[PDB]
Amino acid sequence: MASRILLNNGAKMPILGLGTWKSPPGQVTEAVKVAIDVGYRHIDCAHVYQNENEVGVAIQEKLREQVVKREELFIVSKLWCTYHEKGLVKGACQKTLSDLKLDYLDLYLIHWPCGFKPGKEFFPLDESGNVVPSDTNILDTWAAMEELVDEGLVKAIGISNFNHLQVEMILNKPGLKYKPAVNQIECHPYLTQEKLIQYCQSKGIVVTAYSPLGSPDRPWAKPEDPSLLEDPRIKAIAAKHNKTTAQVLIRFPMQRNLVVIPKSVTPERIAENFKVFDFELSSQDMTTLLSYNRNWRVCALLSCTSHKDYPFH
Ligand SMILES: NC(=O)c1ccc[n+]([C@@H]2O[C@H](COP(=O)([O-])OP(=O)(O)OC[C@H]3O[C@@H](n4cnc5c(N)ncnc54)[C@H](OP(=O)(O)O)[C@@H]3O)[C@@H](O)[C@H]2O)c1
Ligand SMILES: O=C(O)COc1cc(Cl)ccc1C(=O)NCc1ccc(Br)cc1F
Ligand SMILES: [Br-]
């Protein structure tokens, strides 16, 4: 498949990007420098990841070095849940731009459908451990995102972790000005997402697959959880193709017309993960990988489950 996918804003998005959640601030600058040197042109970021300044150092250095031009990079960030207020969205976006050393983002996402009480804490809790909601809804937050396009701060806007009904809510918004370009969701062989992907793709929304390797470094991992990278069935498909299991896990979403954003801070893995354009999984391989679905989610969070807009069940 082509290396870039056309979005419904008329721009092209690289189907392979570098993830940055959990990338330590003392390692992520080098990770991003290496990624750009070996061909990555898409970086997935977020304010809540606490490392945008260090990501930005790498981007700016590579632009200064003229390794790449700004127009050839596709930089994505996300509006955190404590900034779903009319009067906070622009400043949140601007702080991300300032940190990343950019004058625009290629894509800005509503990180989660849920608004939380504004303040210093990213997860404000009540005295019993429940997240404290904001009363601001996804439609008003979307209107605020639309303003960012109209102010030139972002070239595209989208959503992340929106369920079917939430995507539909946006699409049915009275007075909708810009459709979401992307819905970024968890997707891998244990959470194959056939239903939500078909819905989004049928509406011209591009899906980005996060945690494609099963996020083995997620801080809440438990020793007994399933492991994609260690699954002997996936290893066998990889061996057949003379590729690594990670390479199969990255190529899988690409052949479903998804964008995919594996994270690494290991230079050799960053390079490995990019070497996914010179082989093909068969249809039988694809169906076989799909058959491993078990509705197993990396990203979920008990403290947020009573929020009215919590997306999962
Ligand atoms: N929108 C959202 O709500 C959301 C949620 C989750 C994730 N995301 C985005 O999606 C990105 C990817 O997801 P993720 O970080 O959860 O996990 P992931 O990409 O599925 O897995 C990352 C883990 O896999 C390891 N790894 C990477 N390449 C490997 C290879 N070739 N062989 C073996 N191990 C390898 C990494 O180790 P090393 O780094 O030590 O090499 C790290 O421990 C995130 O970083 C973030 O940008 C977004
Ligand atoms: O959300 C992400 O991108 C990855 O996960 C996290 C990253 C950081 Cl830096 C901190 C915490 C998470 C994290 O806990 N994410 C899960 C999450 C969050 C919000 C909601 Br409404 C539901 C939910 F499942
Ligand atoms: Br949420």
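Just so it is clear, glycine is given a Cβ too, placed from its N, Cα and C backbone atoms.
What Swiss-Prot lists as active site, proton donor is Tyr49. Within the same chain, residues at least six positions away from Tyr49 (mutagenesis position) with a Cβ under 8 Å of its Cβ are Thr20, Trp21, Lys22, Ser23.
As annotated by Swiss-Prot, NADP(+) binding site applies to 10-19, 211-273. Around the Cβ of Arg251 (NADP(+) binding site), the number of neighbouring Cβ atoms within 10 Å comes to 27. In the three-state DSSP reading, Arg251 (NADP(+) binding site) counts as helix.
Taken from Swiss-Prot, the feature substrate binding site applies to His111. In the three-state DSSP assignment, the secondary structure recorded for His111 (mutagenesis position) is coil.
For the recorded site, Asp44 (mutagenesis position), the DSSP three-state label reads strand. Quoted from Swiss-Prot, the note on mutagenesis experiment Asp44 to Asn is: Reduced glyceraldehyde oxidoreductase activity.
Among the mutagenesis results in Swiss-Prot, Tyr49 to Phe has the note: Complete loss of glyceraldehyde oxidoreductase activity. The residue drawn here is the original one. Under DSSP, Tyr49 (mutagenesis position) is assigned to a helix (H, G or I) in the three-state scheme.
In Swiss-Prot, the entry for mutagenesis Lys78 to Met states: Reduced glyceraldehyde oxidoreductase activity. The structure shown retains the original residue. Cβ neighbours within 10 Å of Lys78 (mutagenesis position), excluding its own Cβ and spanning all shown chains: 26. In the three-state DSSP classification, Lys78 (mutagenesis position) falls within a strand.
Quoted from Swiss-Prot, the note attached to the mutagenesis of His111 to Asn states: Reduced glyceraldehyde oxidoreductase activity.
A distance of 30 Å separates the Cα atom of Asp231 (NADP(+) binding site) from that of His111 (mutagenesis position). Proximity of the recorded positions (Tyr49, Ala221, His241, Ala271) to ligand 1: a Cβ under 6 Å from the molecule is found for none of them. Comparing CA positions across the mutagenesis positions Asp44, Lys78, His111, the one lying closest to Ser211 (NADP(+) binding site) turns out to be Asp44. Note on the recorded positions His111, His241: the fewest other CB atoms within 10 A surround the CB of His241.
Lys78 (mutagenesis position) has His111 as its nearest neighbour among the recorded positions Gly10, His111, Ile261, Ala271, going by CA to CA distance. Other Cβ atoms within 10 Å of the Cβ of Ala271 (NADP(+) binding site), summed over all protein chains shown, number 16.
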